[PDB]
Amino acid sequence: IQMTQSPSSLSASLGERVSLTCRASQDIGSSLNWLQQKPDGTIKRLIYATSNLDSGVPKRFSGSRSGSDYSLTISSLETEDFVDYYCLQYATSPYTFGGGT
Amino acid sequence: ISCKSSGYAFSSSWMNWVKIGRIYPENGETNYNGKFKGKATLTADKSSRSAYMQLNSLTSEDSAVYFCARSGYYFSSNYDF
Amino acid sequence: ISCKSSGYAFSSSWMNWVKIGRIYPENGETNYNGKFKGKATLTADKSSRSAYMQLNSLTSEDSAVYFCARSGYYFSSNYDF
Amino acid sequence: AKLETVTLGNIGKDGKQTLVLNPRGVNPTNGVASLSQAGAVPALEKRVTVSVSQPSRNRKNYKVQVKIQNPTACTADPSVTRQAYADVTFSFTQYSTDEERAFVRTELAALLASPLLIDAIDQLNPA
Amino acid sequence: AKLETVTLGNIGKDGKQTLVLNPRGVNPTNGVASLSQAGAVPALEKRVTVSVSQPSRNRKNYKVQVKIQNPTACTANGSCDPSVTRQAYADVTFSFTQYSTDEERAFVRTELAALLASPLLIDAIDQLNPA
Amino acid sequence: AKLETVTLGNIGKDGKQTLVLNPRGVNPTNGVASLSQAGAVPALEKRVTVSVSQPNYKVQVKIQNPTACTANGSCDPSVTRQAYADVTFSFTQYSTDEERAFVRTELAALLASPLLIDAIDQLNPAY
Amino acid sequence: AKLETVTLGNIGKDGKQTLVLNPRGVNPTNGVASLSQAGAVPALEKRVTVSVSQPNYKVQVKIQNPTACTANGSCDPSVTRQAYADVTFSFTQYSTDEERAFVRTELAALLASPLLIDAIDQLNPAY
Amino acid sequence: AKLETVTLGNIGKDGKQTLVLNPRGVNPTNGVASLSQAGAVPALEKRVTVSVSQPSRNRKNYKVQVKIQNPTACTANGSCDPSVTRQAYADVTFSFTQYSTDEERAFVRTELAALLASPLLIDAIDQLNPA
Amino acid sequence: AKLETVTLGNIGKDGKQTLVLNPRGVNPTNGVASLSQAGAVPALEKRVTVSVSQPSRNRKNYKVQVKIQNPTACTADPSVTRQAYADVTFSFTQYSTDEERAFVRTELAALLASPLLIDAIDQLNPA
């Protein structure tokens, strides 16, 4: 039940609206998680639901909901903490990640 | 053999192990996804507030990292790494 | 002869064809506007989830493009190209 | 068959909305099965109930009854405002063939999507 | 809208059956329309009745009632004309609140239409096996 | 427990044939389950009923099989004769598990013995 | 036919144990046969009765098993509780052979199905 | 969900006890499930009953009822079979409003579960000493 | 024991919410102790009540009754909308041992966290 996402963002600008997307293969969805990668550390989840924005993060990100496709939107890049982002679902018993930047 | 301990309510939760499986520490009912039983069949101990993997078949596809991830109450609001 | 297929609920909708006509795939009742029957009288197949035009009178006023447009449930909220 | 996740796709106006359902046990008192949606509120859930009725000494007639009900949501904890529920009851005689029952069911299903009924339901224009 | 001929395609378990309905006016006693098969003796058709109902001193909510009948006729051994033997009723009744929009009504109608093709319902109808 | 489609096979006098069973739901009147075969017209349908009771226990299993012939006068088939059967277990509240299972095992293995297969095949009493 | 010592084996919850049966002669009062085990004291003795009747036929098989405990007061053992069982076939004079054997085969193979082994092992009614 | 075997670990005051429960179907008279100990005479098990209840003309709020029984059997001096002597009932009944979410119900359940391990309740139960 | 600040940790969904409580005196009329939360509103406070019942000439049966109630908050001074309260009643005979009562209490506590009960409570799916 793989998903796909746009890799190699490499946006060095501050004002950015690249809006990383996570394409759901199955049509069920309704439960998506977004993970970020520290360059030399562990990982921490961003939004548990589609767009309810788990605490511990500045109010600057949103997991967009749309037909058979989901995306995570950034207001403006703070030129830090942007190396790798992950998207994953858990609606189906075999869970899987989403590879790509 | 990997292991980890936590400080929240160890019972009534799930212990996610993905680079695969998850367990409910009380009345242990395991879940296997992705591959077959493979190398990462797992157990759990409620008394010691920890979970263990014995990691048989020690050949090379178990190289880099395994992350200890926490899941809460079955359905929703989980994956608190 | 043009044809196209979709992935939504093929029945209970309309299939707009304008550079002209539209059809309801179940209990097919055609609609002709603009000119007369002309060159673009049309049919529909509910089983195959597609619609067809035979495009008689093959002279030159059928040159550039015909767009396959989707209309939903008669009255409102339609034209989802 | 038993109860599983009954999923319905390409449903509703514009023919794009999808609906998932989950089993919710079978009441053994009146022999009624129940379904529900995934929402975590006991009184804001789409409910589907199916059942049969074995012939008694007072009926002597098979009865299959399917019920549907949908509530509404309004925020002023959200409350329930409008109920909109429908009932379907089939009646079959002991010597009813399989062909006859299947024909009745499927022709009801097909005729329920006929333009006459959609104009008699959505806008309530009498025939 | 207006009554016309109603054609039904892809009917039956095998998916290859045809049914044709002709209008039969509306009964002015209670305001219930009717339909019928194309060619049949007036005791052996396939009646299809539809009707709506506006609110009154009672039943403040709207109401739509649909009744269909499928009599089956077996020719008695050495008989003049066929006689009706079995019946198969099917009653479908809706209920709508005055403030209910068209979205909810359409959703209910299409959900009921799609349910009758789910494996659960076809099994519970053809062989009458509960859950 | 939970009634599910049970498919007991390799039965019959020849032993080659088999049948399937479909649950038909317990009725609340007397707590009696029901099982059946969905093959044919409901009147001409094999029926199995199991009814575990509550207090000394009573476990009663009834199986009946109808056979029909095509009457010339009426097109629809009619039931000609009905082949009943009855099993009525009994127990005491202090009876253990293995002592309970002994009765079932002996009854299951004795019907396969020549003594009862002969006494129930050709209706000849033992001498 | 002729009652002879029948030795049905590989029965029981574990299935390893077996028992033997000894004929005890039909009584002329009601034409009811009798079978038994000669192992122990006659009071504490497993009993099997088969009674083919005459006219619609009735074939009735009854098996009962007594269990005893050593009462402190009296040296001789006494019957504590009695585990009855009852099988009552029925037929019509026009019923053929294979239709008769179908009931016996299904009853023999259904008691080995999980549905009745569970409903008669732990006295839990089917839901 | 479905009924299966229910295992209970770390039971008793000492914390080293085991209890195993087997399913026993649901009574269709009122819709109440049941459980029982693995091996016991049908008069000496440890009955555990659970049930829910949907609203009706009365009791508009939901209702969950849990009853458990722990009979204790003492073998009479010079007797055939053990007899039941004492009982220990324990009734747990909930109540939920139709609009109540899952959060509140789960909070009530877990608070009740955790209270029975607080020093106050264990003292008030074991020795029956009030506050 | 007496009443002190009964504190509960790792409680609720996700197993992180904590709850503190404070004593609120003992009513001497019906012999009922009471607890409460720290909120400064008399009708928006979680309440825990425990009590016993010494045997009378009409009961002859020990009774320990524990009650819980939680109100809800909705702003439109906030008001109360939904009540959600539960009752626990124990019954013990005069000769009830300590082991028996402790066993009943702790097995109820453990079984109350079993998956069967969490699915029977949180989603109200009947067993």
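Since chain H takes its numbers from Swiss-Prot, the residues it shows come out as 2-132.
Method of determination (from the header): electron microscopy, 4.0 Å.
Even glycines carry a Cβ here, placed using N, Cα and C.
Per Swiss-Prot, natural variant H:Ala34 to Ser is noted as: In strain: Qbeta_3_FR. In the three-state DSSP reading, H:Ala34 (variant position) counts as strand.
Under natural variants, Swiss-Prot gives H:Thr76 to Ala with this note: In strain: QB_1 and Qbeta_1_FR. Residue environment of H:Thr76 (variant position) contains 10 other Cβ atoms, counted within 10 Å of its Cβ in all protein chains.
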Listed in sequence order, residues with CB under 8 A of H:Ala34 (variant position) and six or more positions away: H:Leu4, H:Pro24, H:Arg25, H:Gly26, H:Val27, H:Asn28, H:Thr50, H:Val51, H:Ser52
Assigned conformation of H:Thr76 (variant position) - DSSP reduced to three states: coil
